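Trainee: Take a look at this one; I'll ask things after.
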Amino acid sequence: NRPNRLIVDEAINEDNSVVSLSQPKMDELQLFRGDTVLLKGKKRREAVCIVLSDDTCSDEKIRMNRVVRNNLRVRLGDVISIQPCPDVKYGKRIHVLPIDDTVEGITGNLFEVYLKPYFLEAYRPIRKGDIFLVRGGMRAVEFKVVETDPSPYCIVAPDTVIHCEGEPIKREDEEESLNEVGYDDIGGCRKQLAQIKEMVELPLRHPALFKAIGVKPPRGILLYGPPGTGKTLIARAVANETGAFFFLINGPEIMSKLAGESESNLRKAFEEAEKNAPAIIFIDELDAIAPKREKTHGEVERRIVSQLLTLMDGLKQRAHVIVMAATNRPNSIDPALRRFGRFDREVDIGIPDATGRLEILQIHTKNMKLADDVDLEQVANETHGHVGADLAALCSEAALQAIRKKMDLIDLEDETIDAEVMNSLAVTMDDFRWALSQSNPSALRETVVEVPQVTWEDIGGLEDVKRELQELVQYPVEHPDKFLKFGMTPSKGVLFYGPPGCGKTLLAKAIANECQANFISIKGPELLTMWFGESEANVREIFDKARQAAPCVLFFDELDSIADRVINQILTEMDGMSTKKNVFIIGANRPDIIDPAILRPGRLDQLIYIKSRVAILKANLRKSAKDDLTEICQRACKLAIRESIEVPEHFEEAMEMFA
Amino acid sequence: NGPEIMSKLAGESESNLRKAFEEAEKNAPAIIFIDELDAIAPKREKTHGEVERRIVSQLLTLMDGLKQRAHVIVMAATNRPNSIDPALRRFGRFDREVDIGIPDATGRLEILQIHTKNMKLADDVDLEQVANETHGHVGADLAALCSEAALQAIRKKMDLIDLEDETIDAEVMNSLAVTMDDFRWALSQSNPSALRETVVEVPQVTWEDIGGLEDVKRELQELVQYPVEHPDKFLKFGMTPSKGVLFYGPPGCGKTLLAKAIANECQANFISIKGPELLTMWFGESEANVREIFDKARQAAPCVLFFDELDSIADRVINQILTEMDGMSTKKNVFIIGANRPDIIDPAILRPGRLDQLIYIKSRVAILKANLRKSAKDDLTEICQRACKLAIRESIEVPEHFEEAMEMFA
Ligand SMILES: Nc1ncnc2c1ncn2[C@@H]1O[C@H](COP(=O)(O)OP(=O)(O)NP(=O)(O)O)[C@@H](O)[C@H]1O
Ligand SMILES: Nc1ncnc2c1ncn2[C@@H]1O[C@H](COP(=O)(O)OP(=O)(O)NP(=O)(O)O)[C@@H](O)[C@H]1O
Ligand SMILES: Nc1ncnc2c1ncn2[C@@H]1O[C@H](COP(=O)(O)OP(=O)(O)O)[C@@H](O)[C@H]1O
């Protein structure tokens, strides 16, 4: 019913002048490639840009970056009308202007700097009144098309004289900034972002629905993670994204107010968020305001939490507010905010994976002229355990470096601090090398969630167990119905005991690869020691970030390290682990100091043990002449590389009771 | 609302509680319900305040001030005996405990049913199923589920169909159905993580899941199957029934599946307090947590208690379980089972007034029949499982394997 209309979705191609559809739709709409389309959005707007194809598009959702989307006064979810519009004629005169707030500080001629680079061989269809963004000179510039000759919309051709006077246009009310915290600004946090998104989607963008309805719509949204994971952003952006009024509550701020005035604030906090509703009240650094754990010692520290819990209930479904809190971990927060009616929806944000950090890194360089030798992916690679902040700060450092070298030293000619300068000012792969080898690479590490990369290629011999695990996992994850035709239910865990350097680990990380499910490597030394004292509570937390990161396979290497608390605790959270969910559990030199209970059912009821020393030499020199296991292959790669520096091709020089 | 009553200026707090009763004593009969009390009156070791102390008082000053003629029944909701101040327990204040607990198999169903008495559930919505896989949830958990699952429907079908237009009206929601795929989504979320604890269920397993050793089988039925159905037949001899029994021996022997069974023949609940568990996964220094167990024990009667893996641990925990063992009103349905190391076992536990009954655990030929019942026609289970597998893995590759799988103390 009404084919020409489709639901706006985020864009894959960040290029302003393009909207991409799915092929079947485009044929249904007699649309080709270079095809120029017309777009009628909300508030009576029209945005004529170019349409393309896209395999991951929806047969009814038109992908489109925020520019083309704000130029329609549309949010993500609203549906627009597309219509082929090939009757556009090469402009003649394109009189434009910069929104006075993206230019405050840049001197010189904009045109030459941002305009020309922008249009040169693009022919970007443009329509009178469109606000488009240009990233150059190490920042962002918003330009408003004031008057276009082939009116309304024309195609900026090479012969279309593009005028630019000198009276930056004041930013009109409704024309929200494009420099605004957006979805496109958050990277690496895909799957979980996607979760915040649906929770609010309904109550936040479809208000009335919760009037003609009587259903419990989340109110409190808690975000977990370590400082710099990007909660604020993910927050300010989901609000800035769905047209909600965003009202912030900086936790340290709310404490730095006279003993009492504190309250009044939180109250106005909600008293103002309940005004412009839909609205998201974001409590930043909550663990500072409401940490009623064993740090709760105060005649006023207690009144505050109350006052907030008195409001974290006071809000009715009709209020149209979704309160979002950002704490660090289950224990930083008061166990009373967990009540069902307050902050009941946890969303774990975590450390960005290999790909993440890249996106992230990419996201913060969308302005600086990176060099041809800047392999951002590289930067992403050697940075193993960083968070957003760490990664962003890096781009600033690395960047400032450029500016600290080339430019001001060249002060000698003079101080032309202008556009053309920053514009051509490049940041080479040596600027990141400097930024990285600093006093900032020291990132606050913790337990990471990655997607196993190693397959069965890095494990030779013992192919006995290999064809076994694939049956307790490679079948209940891809073949769900084949496991309801027998009656029996899958195992919750398994155990791998034996001598060191045997293969257990490289196997546990492997088994997950064949299921594309994450992994969690909780080393033995580690829970007890390097984490937090008396942390039988830290253990339940592990499972939280475990069952949540599903599909996944858990693995506690070196279980012999430790019926005591820790063990018994890992055992308790082992039974309460919703079996009917993707939460596998591996185990790990001393089958004696091992509590038999761990051997017992409902836990590690599976018992395994670890030709071999002939093929484990092939998968140990693959990426490495043609004539403990690795303790030798390494003493060779060395005497082999030390023999060259002194022709890349050594060895002679290197040379059951329990079962 | 307890947090509410604390979030008021140091002092105004009182005035409230007073009007609280000053208004409830007006429209009386009336029930003054103190929500989240453990926040107001937790005079346990968290009682550190020149004002935290005045409040509790002020309330205890009223929790007495009320006369029979007042016509008010004050109801408090706390989490456990220790969350509350031991002074509210005085006879005259809050003296009547009513333990609400985690909903059993049937419960969760009703519950689930109760929150869908409005949404057009689909013909393929087996609510009982939802009830089944959700083992340890509470009301909230279960309700929140219906909302999630529900919103799901509304988040799919409807607004996507925004394309026609936004007719948010009755006929829409009316025909808007919530399928068994909406609950599948709601369940496989970040909410199924329910706050588990010790549950009270009605043993389902009978004597069918235990073959061999029918010696003890015809024994327990005499210390329970007779004093629960035949009360007078136990006052015609003089002797009084045993308060407990003990089952020691090698692993995977049958003790547990027996303790849960013995209760089934009496339709009496059961409580499985695993060994690792009291000490570890509960709360530290919890010789007080142990008396609590008996509280939720004698209360859930008729019932049979069972501490599996007693060898895990005269120390506190044990001695404590022993103390609350004598003070356990014998003239009430409070049986007590026990549970690989008859050495690290304090003889006192062997002694009378406790586990004066001592038992030990054909067999490995019939324990194979009750292990393949609901499962060809040509440690005990450590094999029957390696078979059901190589049997189902042999099909995915026709539902019918084995060859492939293959006293000092007494
Ligand atoms: N099957 C294998 N294939 C390739 N390399 C292996 C294999 N087994 C052991 N290694 C090498 O031996 C070292 C120990 O590897 P790993 O398998 O990760 O530990 P582990 O045997 O599981 N540890 P542990 O639990 O203490 O016995 C590594 O540096 C590997 O390169
Ligand atoms: N009599 C029995 N009938 C059927 N199955 C049994 C029997 N005894 C043991 N099993 C199996 O053995 C495993 C251990 O069962 P269970 O009887 O519950 O423990 P237990 O012997 O009481 N434990 P423990 O106190 O450590 O010796 C289970 O998976 C059962 O299926
Ligand atoms: N996942 C990410 N992708 C891109 N940028 C990120 C991400 N996480 C953090 N950042 C950047 O790091 C900084 C940290 O932001 P913020 O959300 O406020 O931190 P916090 O998690 O402490 O609240 C921001 O300026 C943001 O742009």
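Counting begins at 1 with the first residue displayed.
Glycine is no exception: its Cβ is also placed from the backbone N, Cα and C atoms.
The annotation ATP 1 binding site is assigned in Swiss-Prot to A:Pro227, A:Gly228, A:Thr229, A:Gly230, A:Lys231, A:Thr232, A:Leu233, A:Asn328, A:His364. Annotation comment: Swiss-Prot describes A:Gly501, A:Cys502, A:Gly503, A:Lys504, A:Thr505, A:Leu506 as ATP 2 binding site. Quoted from Swiss-Prot for the published mutagenesis A:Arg124 to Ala (Swiss-Prot position 144): Loss of phospholipid-binding.
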Trainee: Given the recorded positions A:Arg124, A:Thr229, A:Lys231, A:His364, find the one whose Cα is closest in space to the Cα of A:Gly501 (ATP 2 binding site).
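Mentor: Answer for the nearest of the recorded positions: A:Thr229.
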Trainee: Roughly how many Å separate the Cα of A:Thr229 (ATP 1 binding site) from that of A:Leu506 (ATP 2 binding site), to the nearest whole number?
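Mentor: Cα-Cα, rounded: 29 Å.
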Trainee: Rounded to a whole number, how many Å is the Cα of A:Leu506 (ATP 2 binding site) away from the Cα of A:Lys231 (ATP 1 binding site)?
Mentor: 33
Trainee: On a C-alpha basis, identify the one among A:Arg124, A:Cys502, A:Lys504, A:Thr505 that is nearest to A:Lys231 (ATP 1 binding site); the candidates are the recorded positions.
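Mentor: Of the recorded positions A:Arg124, A:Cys502, A:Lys504, A:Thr505, A:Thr505 has its Cα closest to that of A:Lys231 (ATP 1 binding site).
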Trainee: For the recorded positions A:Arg124, A:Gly501, A:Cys502, A:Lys504, A:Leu506, which sit with their CB under 6 angstroms from an atom of ligand 3?
Mentor: none
Trainee: Run through the Cβ atoms and count how many others sit within 10 Å of the one on A:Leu506 (ATP 2 binding site).
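Mentor: Its Cβ shell of radius 10 Å holds 14 other Cβ atoms.
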Trainee: Look at each of the binding-site residues, A:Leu233, A:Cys502, and point out the one with the fewest other Cβ atoms around it within 10 Å.
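Mentor: If we count Cβ atoms within 10 Å for the binding-site residues A:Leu233, A:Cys502, the smallest count is at A:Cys502.
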Trainee: Within 10 Å of its Cβ, which one of these binding-site residues (A:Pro227, A:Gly501, A:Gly503) has the largest number of other Cβ atoms?
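Mentor: When each Cβ's neighbours within 10 Å are tallied, A:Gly503 tops the list.
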Trainee: Quick one: pull the CA-CA distance for A:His364 (ATP 1 binding site) versus A:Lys504 (ATP 2 binding site), whole Å only.
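Mentor: So the Cα of A:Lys504 (ATP 2 binding site) lies 40 Å away from that of A:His364 (ATP 1 binding site).
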Trainee: Can you tell me which of A:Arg124, A:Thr229, A:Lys231, A:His364, A:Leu506, our recorded positions, come within under 6 Å of ligand 1 at the Cβ?
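Mentor: Result: A:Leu506.
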Trainee: Taking 8 Å from the centroid of the Cβ atoms of A:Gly501, A:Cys502, A:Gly503, A:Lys504, A:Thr505, A:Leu506 as the cut-off, which other residues in that chain fall inside it around the ATP 2 site?
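Mentor: Along the chain, the qualifying residues are A:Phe496, A:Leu507, A:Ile610.
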Trainee: Reported as an integer number of Å, what is the Cα distance between A:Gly503 (ATP 2 binding site) and A:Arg124 (mutagenesis position)?
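Mentor: Distance (Cα to Cα, whole Å): 58 Å.
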Trainee: Let me know the largest Cα to Cα distance in Å among the ATP 1-binding residues A:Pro227, A:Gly228, A:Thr229, A:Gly230, A:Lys231, A:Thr232, A:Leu233, A:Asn328, A:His364, as an integer.
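Mentor: Largest pairwise Cα separation, rounded: 24 Å.
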Trainee: Using Cβ atoms only, which residues of the same chain lie under 8 Å from A:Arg124 (mutagenesis position) while being at least 6 residues apart in sequence?
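Mentor: Looking at Cβ-Cβ distances below 8 Å from A:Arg124 (mutagenesis position), excluding near sequence neighbours, one finds A:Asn16, A:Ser17, A:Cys49, A:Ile50, A:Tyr118, A:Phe132, A:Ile155, A:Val156.
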Trainee: Which whole-number value in Å describes the distance between the Cα atoms of A:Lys504 (ATP 2 binding site) and A:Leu233 (ATP 1 binding site)?
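Mentor: One finds 40 Å between the Cα atoms of these residues.
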Trainee: Taking the Cβ of A:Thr505 (ATP 2 binding site) as the reference point, list residues of the same chain whose Cβ is under 8 angstroms away and which are at least six residues distant in sequence.
Mentor: A:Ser521, A:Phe555, A:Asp557, A:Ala588
Trainee: What whole-number Å value do you get for the CA-CA distance of A:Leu233 (ATP 1 binding site) and A:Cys502 (ATP 2 binding site)?
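Mentor: Cα-Cα, rounded: 44 Å.
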Trainee: C-alpha of A:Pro227 (ATP 1 binding site) to C-alpha of A:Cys502 (ATP 2 binding site): distance in Å?
Mentor: 38
Trainee: Helix, strand or coil for A:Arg124 (mutagenesis position)? Use DSSP.
Mentor: coil
